[PDB]
Amino acid sequence: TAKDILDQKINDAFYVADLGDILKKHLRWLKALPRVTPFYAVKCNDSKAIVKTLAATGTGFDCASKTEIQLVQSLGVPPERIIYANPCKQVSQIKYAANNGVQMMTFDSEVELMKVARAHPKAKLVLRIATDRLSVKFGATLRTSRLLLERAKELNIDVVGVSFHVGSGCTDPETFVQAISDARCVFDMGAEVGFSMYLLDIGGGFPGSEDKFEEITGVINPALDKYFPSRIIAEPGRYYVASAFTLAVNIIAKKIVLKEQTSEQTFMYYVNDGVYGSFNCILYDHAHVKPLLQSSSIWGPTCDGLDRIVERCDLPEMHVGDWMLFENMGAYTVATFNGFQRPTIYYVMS
Amino acid sequence: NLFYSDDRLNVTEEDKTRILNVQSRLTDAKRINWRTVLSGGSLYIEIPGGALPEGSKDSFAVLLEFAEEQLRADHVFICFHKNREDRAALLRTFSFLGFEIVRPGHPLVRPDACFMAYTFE
Ligand SMILES: Cc1ncc(COP(=O)(O)O)c(C=O)c1O
């Protein structure tokens, strides 16, 4: 399919994105999650095209910054589809969201609460809880939850629901079913502290490649029909955009290393896209990217110690000037001048 | 030398540029201090030995009120050795906050240490 348009440009790192894969995956979504309303975590990929198709279908948008609600408000999306769900929210951001009609704002601590109280006190707060590996802890614990639920009243702020987020690398569905359980308990103490709760947000983390979805979604559906039967939204990201993109990188340096004891030829290729540019994954989530063509190790443009895309892979010789490919490079591979790059994306909508 | 103190913070100072020792007397938490340094708008927090004491981010989040509001910082950078052993989990967690990894050589930053930069809005 679009796995040729690459070649049509082969004659400086660039993307091609199957903009249909975005749609079929959304179709796959509401066929697997008919009850849940997906809200795109735009921080995953803030490319306008990716958003504009998604918005035009029927997905909400979990935004996390000023520029992000801009992108999504400019596309004429009604502020009733926007949820501001940044873990740590700056004050000016609370205000901007207030001045612009966005109402759903998350929280998981009293620190976040005070901030909301003096910037946007009339917001619809959704208490993010902590589903059971990361440094700091995110989400409230079942106890502190209650204290937040009371404090919200003792401040007179409307809490309208709860949220969680198991995130990536969840290696067991019994984690999802548990949060929804804890999400019930929290709904209670809220209804008990006197809140007309109605919004359950289950966050995001569902995979976007085939390396599974329905497996995670199928332990969910009986859990929602259980604890929450008769509103449910989500905050997916990696799901939608992963398998859509394919990165094309050009070899820009070649070196041969021998290591003789007393007999081992090995190649090193340097490309024009690195771990500080696109491949944030490998030092973030410790990815394992396999390279495609048309023994070695692939390194990045910055001559840095850990600008190492792949450390060891069996690969025929080159020379310089060749392109290599990486599939499923759509999630968290795009961002800018801090911090600069900007590549070019080729959207292919069949 | 009594820089700043409110209900949640206690930042004493160390000496030019201006180094800050911000400390969170949070509403119920243990003691969390962050040896930071403010140099020309931007502030540079150094990240402790790890693992992190149970208080942050509630502490660190306060460390972003101030300095956005008192130090009027446009940039807040964090740094840790590289090394360490949880560089991943570290890189990952702070990224959940509006942070991002900084490509070496930037004008606002040694090679033994890994940086990350959060910009305000
Ligand atoms: C609150 C929230 N929702 C959604 C996401 C992104 O979800 P996903 O893991 O599918 O990219 C993030 C970060 O993981 C997040 O912090």
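Sequential numbering from 1, following the chain as shown.
Each Cβ is built from the backbone N, Cα and C atoms, and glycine gets one as well.
Its Cβ taken as reference, A:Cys303 (mutagenesis position) is surrounded by 12 other Cβ atoms within 10 Å in the chains shown. Annotated active site, proton donor per Swiss-Prot: A:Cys303, in sequence order.
Annotation source Swiss-Prot lists pyridoxal 5'-phosphate binding site at A:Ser168, A:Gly205, A:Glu235, A:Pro236, A:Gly237, A:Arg238, A:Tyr332, citing experimental evidence. Annotation note: A:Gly237 (pyridoxal 5'-phosphate binding site) sits in a coil segment as assigned by DSSP. A sphere of 10 angstroms centred on the C-beta of A:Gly237 (pyridoxal 5'-phosphate binding site) encloses 26 other C-beta atoms.
Under DSSP, A:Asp285 (substrate binding site) is assigned to coil, being neither helix nor strand in the three-state scheme. Other Cβ atoms within 10 Å of the Cβ of A:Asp285 (substrate binding site), summed over all protein chains shown, number 18. What Swiss-Prot lists as substrate binding site is A:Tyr284, A:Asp285, A:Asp304.
Listed in Swiss-Prot is the mutagenesis experiment A:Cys303 to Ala (Swiss-Prot position 360), annotated as follows: 25% decrease of in vitro nitrosylation level.
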Candidates from A:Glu235, A:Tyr284, A:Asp285, A:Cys303, A:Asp304 close to chain B, where recorded positions are judged by Cβ under 8 Å: A:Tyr284, A:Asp285, A:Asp304
Cβ-centroid neighbours of pyridoxal 5'-phosphate site A:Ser168, A:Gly205, A:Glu235, A:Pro236, A:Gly237, A:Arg238, A:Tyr332, 8 Å, sequence order: A:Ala41, A:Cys44, A:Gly167, A:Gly204, A:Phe206, A:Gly208, A:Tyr239, A:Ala331
Cα separation of A:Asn11 and A:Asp12 (whole Å), the pair that brackets 8 residues absent from the deposited model: 11
Candidates A:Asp285, A:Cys303, A:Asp304 (recorded positions) - the one closest to A:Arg238 (pyridoxal 5'-phosphate binding site) by CA: A:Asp285
Candidates near ligand 1 among the binding-site residues A:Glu235, A:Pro236, A:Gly237, A:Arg238, A:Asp285, A:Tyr332, judged by a Cβ under 6 angstroms: A:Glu235, A:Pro236, A:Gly237, A:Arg238
Through-space Cα separation in Å, A:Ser230-A:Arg231, 4-residue segment unmodelled: 7
Rounded inter-Cα distance in Å - A:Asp285 (substrate binding site), A:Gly205 (pyridoxal 5'-phosphate binding site): 13
